[PDB]
Amino acid sequence: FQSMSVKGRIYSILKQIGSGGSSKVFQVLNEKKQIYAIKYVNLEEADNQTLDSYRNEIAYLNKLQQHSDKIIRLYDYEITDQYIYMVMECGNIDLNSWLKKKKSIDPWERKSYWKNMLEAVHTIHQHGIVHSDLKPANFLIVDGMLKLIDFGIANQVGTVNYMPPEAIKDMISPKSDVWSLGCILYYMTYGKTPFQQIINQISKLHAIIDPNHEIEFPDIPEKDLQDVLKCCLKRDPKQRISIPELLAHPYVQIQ
Ligand SMILES: COc1cc(OC2CCN(C)CC2)ccc1Nc1ncc2c(n1)n(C1CCCC1)c(=O)n2C
């Protein structure tokens, strides 16, 4: 059994949840036997722009948690020249792992999750943040609630199935996140992303930008859900619905 120290407080490591870019996420217990998630970041090989991207995301995370409970909690952190330790909220599972494990999703569960994703993404937009790389792995289930875990600021790896056509053309506005959220809801509706069937990545990238390539929206009992999907997956950002409009949509309002 291994331990860690964060700002004088001792944490015993239970297990490693994940491992990213020079990073590890651990499930830990504090002195009062409370469960937390500790994100460890190794700063050994990080350059000044990478460091500035890390500091900037921490500051936004720290500031934005007061504005919405749909943003993961950041309780404390320890930052040196060698590492970052972030004491965070521990969730049950990320949305990507949950969706991959589940056969059929409940329409009520789908709707509450969609409301949470809208509230979290709306919060970051109000602060001038466009995520631009939204995917289900950016969301965490904490007591039947979805929380955004990151803001896309700091430097499902390289997935293209949630990419807006304008991100492919450029290589970004708040509308880019609407397309990505639309793809997540489409996955929660039909069990696949709109272009998932296209295995070849270049042929898939061409389909996402092609106006002639029609996205299929098969008939479902929830007509409002079908409408949200069609409104989100408009290839022209100017013709795409906004987050404030999605928040007043019958799909999230009509009980
Ligand atoms: C119970 O602990 C979990 C288990 C879990 O299940 C994963 C399913 C797939 N396997 C391969 C790994 C565990 C996902 C998230 C969590 N909780 C959690 N709670 C808090 C987390 C956090 N994850 N993550 C990453 C998201 C993906 C991996 C780590 C974080 O960055 N924080 C702050």
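The count begins at 1 with the first shown residue.
So how was this one determined? The header says X-ray crystallography, 2.2 Å.
Any Cβ shown, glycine's included, is placed from N, Cα and C.
The annotation ATP binding site is assigned in Swiss-Prot to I17, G18, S19, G20, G21, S22, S23, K24, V25, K39 on the grounds of sequence analysis. Here the Cβ of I17 (ATP binding site) has 17 other Cβ atoms within 10 Å, regardless of which shown protein chain they belong to.
According to Swiss-Prot, the feature active site, proton acceptor maps to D133. Note: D133 (active site, proton acceptor) has non-local neighbours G152, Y162, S180, i.e. same-chain residues 6+ apart with C-beta under 8 A of its own C-beta.
Sequence-distant neighbours of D150 (mutagenesis position) (same chain, six or more apart, CB under 8 Å from its CB) are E57, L61, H131, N138, listed in sequence order. Annotation of the mutagenesis experiment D150 to A (Swiss-Prot position 664) in Swiss-Prot: Loss of kinase activity.
DSSP classifies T159 (mutagenesis position) as coil under the three-state reduction. Non-local contacts of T159 (mutagenesis position) by the CB criterion (under 8 A, 6+ apart in sequence, same chain) comprise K135. Quoted from Swiss-Prot, the note on the mutagenesis of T159 to A (Swiss-Prot position 686) is: Loss of kinase activity.
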Under 6 Å from ligand 1 by C-beta, which of these recorded positions make it: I17, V25, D133, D150? Sequence order, please.
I17, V25
Which of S19, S23, all binding-site residues, has a Cβ with the fewest other Cβ atoms inside 10 Å:
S19
For the ATP binding site, please report the maximum Cα-Cα distance among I17, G18, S19, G20, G21, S22, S23, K24, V25, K39 in Å.
14
